[PDB]
Amino acid sequence: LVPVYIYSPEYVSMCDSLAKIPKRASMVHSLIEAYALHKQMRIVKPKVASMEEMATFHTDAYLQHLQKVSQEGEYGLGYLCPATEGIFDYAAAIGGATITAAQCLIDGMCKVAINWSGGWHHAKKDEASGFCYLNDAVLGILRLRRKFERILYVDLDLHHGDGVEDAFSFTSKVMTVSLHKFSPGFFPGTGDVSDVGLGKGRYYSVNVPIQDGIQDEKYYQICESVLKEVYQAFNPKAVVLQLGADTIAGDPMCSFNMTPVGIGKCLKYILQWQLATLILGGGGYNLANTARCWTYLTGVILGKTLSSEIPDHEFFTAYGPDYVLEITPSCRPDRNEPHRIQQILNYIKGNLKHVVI
Ligand SMILES: CN(C)c1ccc(C(=O)NCCCCCCC(=O)NO)cc1
Ligand SMILES: [Fe+2]
Ligand SMILES: [K+]
Ligand SMILES: [K+]
């Protein structure tokens, strides 16, 4: 049945307000519309998450503090997560949206559900972190757990998905896999290959640390090698996929050197498992590139090939001077030594030998 696309005008208007990615949500939706992909999906209106729904993960003290400062304009609300007005409502909308997508997958409405404005993977139970005020990925996973026995969370953002990993670090019911830049001084600083979870969750966390300038070919080789092993050991019943576009060449994070094609190959690999899959966005600070990326990936999900020329639509001006969908890799060096990538894969392959269902 057709992929669910989480959308309404109020939801987009809401997500547009996020001071770090102004108007990103409209740009993404607008490009998706321009290519007519929305005609081929089921549009579902996201519900706003209630206080008890957000309480499935977040502490009631954190939530009430969030609600309080959200009028005024120890819970990590500092430089990266300032206490702007309306932040509680923005957070409730995004959490509700991810939970709605989870609910669609639980009801069998679809096999794939999309919330491009979710994917806030740094937030902790009692603390905001790295622009993330609520952990919608965790909320979505917890909802899917009503139906599906084992959940795989895959995180392809530039940054380590520490909030999600930490939430599930002690359980064997959710396996977290994150590929990410791992370098001294680079946020959030966790996720070395030797981080594998703790207690009953030992070996149920996988981390692939990567260096600057990774490109599509070697990236997909890593991702495939890891996911094949995970799938065999862990046998997941549903997948939550985080696709932050801050890996994409041109991003001001200036770290990885990926194109949406390399990412999409990772996404196809997962889609061929034919499981319930909840698709989320995340980082992505070159706004037109992020819309190019997620539009392309939406094409992949629907097996359409999309035209090279960006259609005229509202933000057409943002796509100059060349006006094409493809992104060109930058000239930046690839700092990933193939011998190092090999040890990492083998290390993980070792770890996953301990996982038997
Ligand atoms: C010298 N100085 C005052 C600073 C230096 C570095 C940062 C920083 O790391 N900023 C951004 C790191 C967090 C972004 C990660 C969020 C994300 O994209 N998640 O996906 C801040 C201040
Ligand atoms: Fe990121
Ligand atoms: K990641
Ligand atoms: K785990």
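Here, residue 1 is simply the first one shown, and the rest follow in order.
Per deposition record, X-ray crystallography, 2.0 Å.
A Cβ is built for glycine as well, from the same backbone N, Cα and C atoms used for every other residue.
According to Swiss-Prot, the protein has these features:
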| type | residues | note |
| --- | --- | --- |
| ACT_SITE | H122 | active site, proton acceptor |
| BINDING | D157, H159, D246 | divalent metal cation binding site |
| MUTAGEN | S26 to E (Swiss-Prot position 39) | Decreases the deacetylase activity |
| MUTAGEN | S26 to A (Swiss-Prot position 39) | Enhances the deacetylase activity |
| MUTAGEN | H122 to A (Swiss-Prot position 143) | Loss of catalytic activity |
Task: Spatial neighbours, same chain, of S26 (mutagenesis position) - Cβ under 8 Å, 6+ residues apart - done: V12, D16, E314, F315
Open item on the list: Test of understanding: give the count of other CB atoms lying within 10 angstroms of the CB of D157 (divalent metal cation binding site).
Closed with: 25
TODO: Please list residues from the chain of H122 (mutagenesis position) whose Cβ is under 8 angstroms from its Cβ, counting only those at least six apart in sequence.
DONE: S129, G130, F131, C132, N135, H159, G161, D162, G163, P188
- [ ] Could you tell me which of these binding-site residues, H159, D246, has the fewest other Cβ atoms within 10 Å of its Cβ?
- [x] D246
Task: Where the C-beta lies under 6 angstroms from ligand 3, the matching recorded positions among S26, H122, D246 - done: none
Task: Euclidean Cα distance (Å) for gap endpoints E74 and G73, 8 residues missing - done: 16
TODO: Identify all same-chain residues not among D157, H159, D246 whose C-beta atom falls within 8 angstroms of the centroid of the divalent metal cation site's C-beta atoms; report them in sequence order.
DONE: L158, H180, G244, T247, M253, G282, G283
